[PDB]
Amino acid sequence: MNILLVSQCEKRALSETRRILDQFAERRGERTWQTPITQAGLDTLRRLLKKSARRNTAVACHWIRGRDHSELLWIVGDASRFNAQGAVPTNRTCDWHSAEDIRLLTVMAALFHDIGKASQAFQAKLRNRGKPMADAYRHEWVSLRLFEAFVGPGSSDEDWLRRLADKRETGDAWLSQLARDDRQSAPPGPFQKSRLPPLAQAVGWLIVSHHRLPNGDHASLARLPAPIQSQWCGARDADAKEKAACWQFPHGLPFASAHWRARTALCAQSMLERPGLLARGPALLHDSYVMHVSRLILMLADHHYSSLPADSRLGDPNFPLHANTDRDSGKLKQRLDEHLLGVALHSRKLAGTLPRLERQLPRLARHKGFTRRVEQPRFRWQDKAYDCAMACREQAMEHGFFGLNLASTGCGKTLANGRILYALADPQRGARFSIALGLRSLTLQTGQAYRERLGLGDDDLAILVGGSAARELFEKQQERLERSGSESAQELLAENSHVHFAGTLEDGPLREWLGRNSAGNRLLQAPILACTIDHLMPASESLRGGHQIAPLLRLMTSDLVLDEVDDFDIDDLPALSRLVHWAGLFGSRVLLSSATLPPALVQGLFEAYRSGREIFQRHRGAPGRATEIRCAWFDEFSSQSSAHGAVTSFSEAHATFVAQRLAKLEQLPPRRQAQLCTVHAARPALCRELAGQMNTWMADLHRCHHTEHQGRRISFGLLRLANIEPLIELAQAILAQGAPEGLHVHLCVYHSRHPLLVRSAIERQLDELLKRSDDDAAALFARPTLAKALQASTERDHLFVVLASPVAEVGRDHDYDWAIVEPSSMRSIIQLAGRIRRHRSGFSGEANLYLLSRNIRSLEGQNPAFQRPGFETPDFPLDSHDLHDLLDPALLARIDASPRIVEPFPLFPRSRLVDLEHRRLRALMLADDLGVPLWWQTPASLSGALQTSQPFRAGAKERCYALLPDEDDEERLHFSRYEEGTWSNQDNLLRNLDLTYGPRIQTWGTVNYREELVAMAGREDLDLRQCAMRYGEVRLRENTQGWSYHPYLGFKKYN
Amino acid sequence: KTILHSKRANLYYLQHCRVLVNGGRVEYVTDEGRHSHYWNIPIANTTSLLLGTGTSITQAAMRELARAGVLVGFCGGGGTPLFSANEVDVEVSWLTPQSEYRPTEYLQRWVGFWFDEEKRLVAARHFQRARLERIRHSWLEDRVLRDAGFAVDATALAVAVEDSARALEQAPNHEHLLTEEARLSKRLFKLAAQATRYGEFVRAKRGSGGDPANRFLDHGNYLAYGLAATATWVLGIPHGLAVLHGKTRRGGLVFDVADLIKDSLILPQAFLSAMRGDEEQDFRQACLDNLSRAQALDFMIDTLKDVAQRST
Amino acid sequence: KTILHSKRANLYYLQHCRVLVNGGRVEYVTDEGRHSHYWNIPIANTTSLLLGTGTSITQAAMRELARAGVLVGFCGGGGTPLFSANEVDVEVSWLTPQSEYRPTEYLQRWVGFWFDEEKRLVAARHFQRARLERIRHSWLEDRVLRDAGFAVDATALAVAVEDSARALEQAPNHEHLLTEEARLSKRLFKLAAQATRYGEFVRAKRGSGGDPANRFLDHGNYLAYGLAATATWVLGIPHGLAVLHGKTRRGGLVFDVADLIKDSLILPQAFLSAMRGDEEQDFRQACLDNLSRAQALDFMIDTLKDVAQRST
Amino acid sequence: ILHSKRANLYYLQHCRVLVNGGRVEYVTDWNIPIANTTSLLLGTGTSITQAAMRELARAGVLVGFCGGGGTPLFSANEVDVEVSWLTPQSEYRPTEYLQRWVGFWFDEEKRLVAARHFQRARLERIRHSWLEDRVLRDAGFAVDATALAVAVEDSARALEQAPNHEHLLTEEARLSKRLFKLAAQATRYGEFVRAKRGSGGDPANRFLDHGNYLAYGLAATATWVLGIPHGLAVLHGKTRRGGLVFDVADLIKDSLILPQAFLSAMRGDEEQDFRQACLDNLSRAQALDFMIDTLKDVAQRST
């Protein structure tokens, strides 16, 4: 093709644009290039231009499609310099309604945020190079107490402001008015009654929660922030001397410094000048949006300035106090006045920067794969969904969005979600959205699959690999961070987590605070992000640390997709509801993408989103807009859309759409038939019996369903087990049992306990071998991996079996011929049914799905039997654990989303499985007979009480392990353990496992750890040990005895 | 000096801009929030302008426009008429130049034959005979459309066109001619939807459609109207002297002239752009390319000349 | 980073210039009497360079050229070889990059099968079988050439190709294969002259022709040689390991590889450019367009791969 | 100028090669035997003209553009084959070493024999440079003499048997691992572990990588002079890109590059000074001539 490159770059961007384009093209004018090129070369040039692109970069590429018709191919950089057709102007000449209030509050809280570091105890601890001694009181608490002292009890919201606005004021007698929690009589909390005016209370909450949320104990929630007490924020049991030491100020608070007092007076006068500012006091205090945006700015500014080197250009040069000491040497680094002034300056700069984030951040525009119409009648709902989203674009932008992608599995919902959220965007600017998969850990294979399905490169889509990590270093690293005096120096995001992005990171708007190659900067600069919901949960469920900044900025600057959102455990639902509420709070548009969404969960999530959107509309946009959420419904058959301002009309619309979808679902031909199997009731015997039965069962299923070509019969099957240790035991039992009779069996073990690179390799092989279609035998038998395995043996019959944990239900597009499934929950049954013959058409009528009568946890005699995963609890018990009673027999004829989408009536919550699931979901999410709505009905967002009462991913405390090669010898591998930024050595906890092979049974779809490790290290151009520590983690529960490891079976717990 | 009006390639659809004269140049201004951008309009190569929603023009700019014979029309945004006078709609309010003095032969022929109803139905039949021929030509006997993904069922198109011609030959009056035109347009829509594997297409009226095909058809109607108005003004014939669409549409000669190319070049390109995921600008440029390559303006001029000559 | 060597579009023939590095950029300088003009060379998009009469290169420029895998050849001006060693002529003195490390499988296959005379005549026959197929393809079963004025007599081309293939099947040794290739080339020249109504064409040797067809053929031979040298270097096979033209030409594998596209794409374009009154630059650009559109470099690489694989 | 008189090669630096009067004359801002064996190697600040190339072409003079001092070899003319099957009619001198290299290469036994010969030559060079010549030691590279001899003897006693290419590779790796520690002890640089992929920041690692680059360039020059392609490796795997270059360079890699790198790290010299010292040492030991002779001997002693 012939392309024409035109550059509108300026200043430093022009030099780099010339340097890059002079190598790919010939000049035609002063800023015009032109060359013949190929598609691959054009993509290479575009990616090179996008990698090193500043804010001034502006390059347009034209193309000649049809005579007298040029076509703009793409624009790299600032797209405002060209019109839609790519022309240039002949001459250029010269909505936040609460930005100023947030800026003033943030600056004032920054000035008063570390005023408690003037304590003699804190100064001594900073200067104490010897053995560290834990401070009795947290510096935030004494800062708040000093604010209370300065403001004076009962003082009006104007008196203290005017007093601080008087520069000619050095009345340190206000220190005598201070209280002391160390002193007896239990002084009242600074928030109770009238100890603080309604505004100083807001500033005090900002001060006291600039390192951690005031999580305490215990109507109390609705009265926040009043019930905050000294015991709520830190505090330790110490002798009276230590407690008293935190209150004496020998060198005086930073009030004598001229610059500090001048800036404080300037801020106070600016606040007083503001019309009506001192009137919204109670409104601002309880406003989640204002408080949380102010706290984000304050915390990010503090995190940035706590790492900067000492500056003698601001603050008293010979001030006696100090704020922190450099961790490298321990010498004092920053004076308290300089620290406070810098934190305030950066707070003001960030408050100014934030409104520009909707135009300064990279976006994805002009994509044709999202607008191109389809040619096959199968994928013709992806166009109805796109048209429905485009019909709503303007109303969605004006009022909000709550979409529901209820299309059945195998229909290609990822491209549909991408197209919907791209349609909702303004065509001139582009789209920015996140894909939050409902998985515990995202492998690189799933991210690459997302890139392939959406047709996006790594210059447009980033992947946040790995999973979120619960606080482990909270005891060790926090000690050093507090000793150095900079407790806000921990990274905004975790350490092992890596963002796989290769796009514009040069001149990002938030480069100054986030960094340049830091994982927060890549997380924010990526137009489209592929992460997990556990990565975005720290936005709303972060109690101690700055983990809430990057997810929150992503939420404010992007849309949201919740893939497989119902896969979350029932106990983790309130966290998801909070996340949806905050997504609606900061202006994001949420699209739920699941095929088995029950009505109760959808209603609760919609209520959360509407509640958040009301407060967002109260702060951003034209005032007076009515909260009419533009709800939309998408499915494989049609797409609707309507506005709803209450959960009363949205429920009716959802019920109508569900009824229509069920009516259209009934007429579908059957492609899956389920048969109940009764099993004969420790591990080495039960697993052996199961392996004995699953020989005849697999033989019967293969005989019923298979593929025939040249007299050779191959069939792909799946066996899903609830837990991993029983899965490994059953794998051993099958392996040391052999083929049933002349039926050569290839087994693949796939669970979540393998090394992440190993797991990704297994997924890569299974996603390439299990892609099927109608009448594909000729290509199926010609596939290399299949070819070698078939030719090696002489048996005409082959059984390619996959033994998988519940990790194979999400993100796996596999077409099996048959499946043997243990019962955990109806959603699992539906998802695994949606995978046997999911790509092929034509059913023989014979049973292809086999369900065991009872799960392993019931054979062992444990009660409740449906738990982890499951819904059965002692509070909601089941009268039976046999599938012959919990399931309606009419369901086995045709299994689809119908039992899950609709709510049966009357509810029998102790005899039917789906009835139990619906009863629990409607009991927790809505109400029925510590409620979720308290997150937005009461000011509970001001404390971490809800996050502790209803925790997320609670229970097991996993530890990170890896098979790290020895530093001296690469061949030798060591079982390590991430303890605190340092991989210890734990060879004593690992032992080899011996596997016995029966007649005619080998293993397929496996990988060697060493070969995969070296291959991925070479691919990523990283050190081999660094690659092992970055992408080879395994999370295992702490066991005293240890584990037994085999490459084909993963780590099995040993006792 | 400017190009001959029949040899001009550009056509401009403008929105949310301010058309004015800046330093002797006709330019339109778009507000970029903190800046105003001035974009030049090549008046010496533009047949006509179309000012959509949120546009405005000044007397100086309109004077320089009506000095190179550039027509100006006030259309409506999103494929919507200017307004809807009860049961009828007007799409473009044309501002034809009046200082330019146009040829005075075709106008005399038109006014001479126009006031006889039989001689005006003869003209409508001759107008439809060229529309059918050009439909046949473009859809079948030209390769450019086929090489871009248009694969029409030759037999079905042939039988449809033959039936339309047979109905035309036995047309008693204007109403049956209009009914036959509507039937042919609907069958052509179905055939074009099938040819580009577009799926199931149902034509929406008054710009109420949501699928790309309906929007692109409604947009391309404006380009057809602009070219037809240019041709009628160039020949000196007033817009009001219609032969077919004079019963319900003001300035019906524009619609009658535009019908010649509406179903032969706009229709395939609408579906081709829809299948390709094109935006409105890309579809507009593709349609302009199709019209310039096929010399649609010259065809309109020659057809008007032939009808006027055969009228005598 | 630079484009893959098989996905590069440009090719440069330079004359009366000075190739040097100016500010980190590879550029050539032309003296305009009172000024010197520096022109940039897109090394990241150029397959190879050709330096004709009055050129010169420096060590820095050659270092930057042999770092993106850009081959450099010293041809002769006016379609003339570099020199003539008595009865044989050498046209290009190739400077293949040596710091780049090339794949090591096809080279082993070539060196394994290359030293057997029978196994090397089998390779020559397989090379000619692809040349005939591509001649057929380009001349007959492609419309781009026909839409540009190339109207070959289908029956005559078919019978000529059939006779050439029949002679190939009964080839006893290399000499008869060369004779058959020469006969086919002469008959193809006659057919191409007739097809473009060029008149009476008689092929001139050693760049002695005066009519545009002879000059354009002599020039396009250089583009074919450049592409063939690029392909052979990319696969890692040395230029010297020839299969057909090793008896009289140094680095004969380049000529053997270039023969695949010399008679199928260069030949029609030479007469098309002559008939159009093109200069050498226009013919060069047209030939580069033809090669890029037909993916000639990919065809050469794939044919070399197929010959190497079938050799085993 | 005569880089390798055993192969008749010449190095031209800071001069413009042009033709005036029908004879090439190198007008520096020289009397060279222009014949079938001339093989010029243009260097820094040298420019050639088309007429110069023509007159160097009708003389059999292969021309290559090498870096500063001789390495790396950016691009060079391609050597032809003297096989009787082909009939190259020119003033060139086609080589006949590719024929023997192909004739012995495909049999794994002779390949292994040649690889063991390579390793023997490598070890002999180590023992000669480290012990027999004290110039490096006198320069400040005092060694543990006996320890180096013991290590060389162990390496030879391991390489003299244990067939299979992986065994030879493991033996070479062990020899290099011991040799690096011995050199570190000799120069007293302290503890040092080589950083693979050239990611080290210590002076030793970067100097070692620079020396690796120089040796690879020299090996490319030697193979181009002989005419053997880089693919036909003898030590490395058949799938390793440029295996023969690495195998040839390994002969002089550990013998010369390691001591000079450690001494330059001790002295704290700049990268340019270290590179100049390396080039001077390589010139002293006739490294290029040694690699050419070793390849020729390996080819001849396997027929």
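Shown for chain D, in order and in Swiss-Prot numbering: 12-40, 48-321.
Cβ from N, Cα, C; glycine included.
One mutagenesis experiment catalogued in Swiss-Prot, D:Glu190 to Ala, is accompanied by this note: Protein is unstable. With a cut-off of 8 Å between CB atoms and residues at least 6 apart in sequence, the same chain places D:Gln137, D:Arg140, D:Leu177, D:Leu253, D:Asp268 near D:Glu190 (mutagenesis position), listed in sequence order.
The Mn(2+) binding site annotation in Swiss-Prot covers D:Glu190, D:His254, D:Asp268.
The mutagenesis experiment D:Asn223 to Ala is recorded by Swiss-Prot, whose note states: Slight decrease in endonuclease activity. In three-state terms derived from DSSP, D:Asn223 (mutagenesis position) belongs to a helical segment. Just so you know, the Cβ of D:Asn223 (mutagenesis position) picks up 19 other Cβ atoms within 10 Å once every protein chain is counted.
Under DSSP, D:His254 (mutagenesis position) is assigned to coil, being neither helix nor strand in the three-state scheme. In sequence order, D:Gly261, D:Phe264, D:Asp265 constitute the residues six or more apart from D:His254 (mutagenesis position) in its chain with CB-CB distances below 8 Å. For the mutagenesis result D:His254 to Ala, the note given in Swiss-Prot is Protein is unstable.
Looking at Swiss-Prot, the entry for mutagenesis of D:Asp265 to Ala says: Considerable decrease in endonuclease activity. Other Cβ atoms within 10 Å of the Cβ of D:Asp265 (mutagenesis position), summed over all protein chains shown, number 25.
Swiss-Prot documents D:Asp268 to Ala as a published mutagenesis change and attaches the note Almost complete loss of endonuclease activity. Within 10 Å of the C-beta of D:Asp268 (mutagenesis position) we count 23 further C-beta atoms, all protein chains included.
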**Complete:** Apart from the site residues D:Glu190, D:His254, D:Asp268, the 8 Å Cβ neighbourhood of the Mn(2+) centroid comprises D:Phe136, D:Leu187, D:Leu253, D:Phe264, D:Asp265
**Asked** Secondary structure at D:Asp268 (mutagenesis position) (DSSP, helix/strand/coil)?
**Response** helix
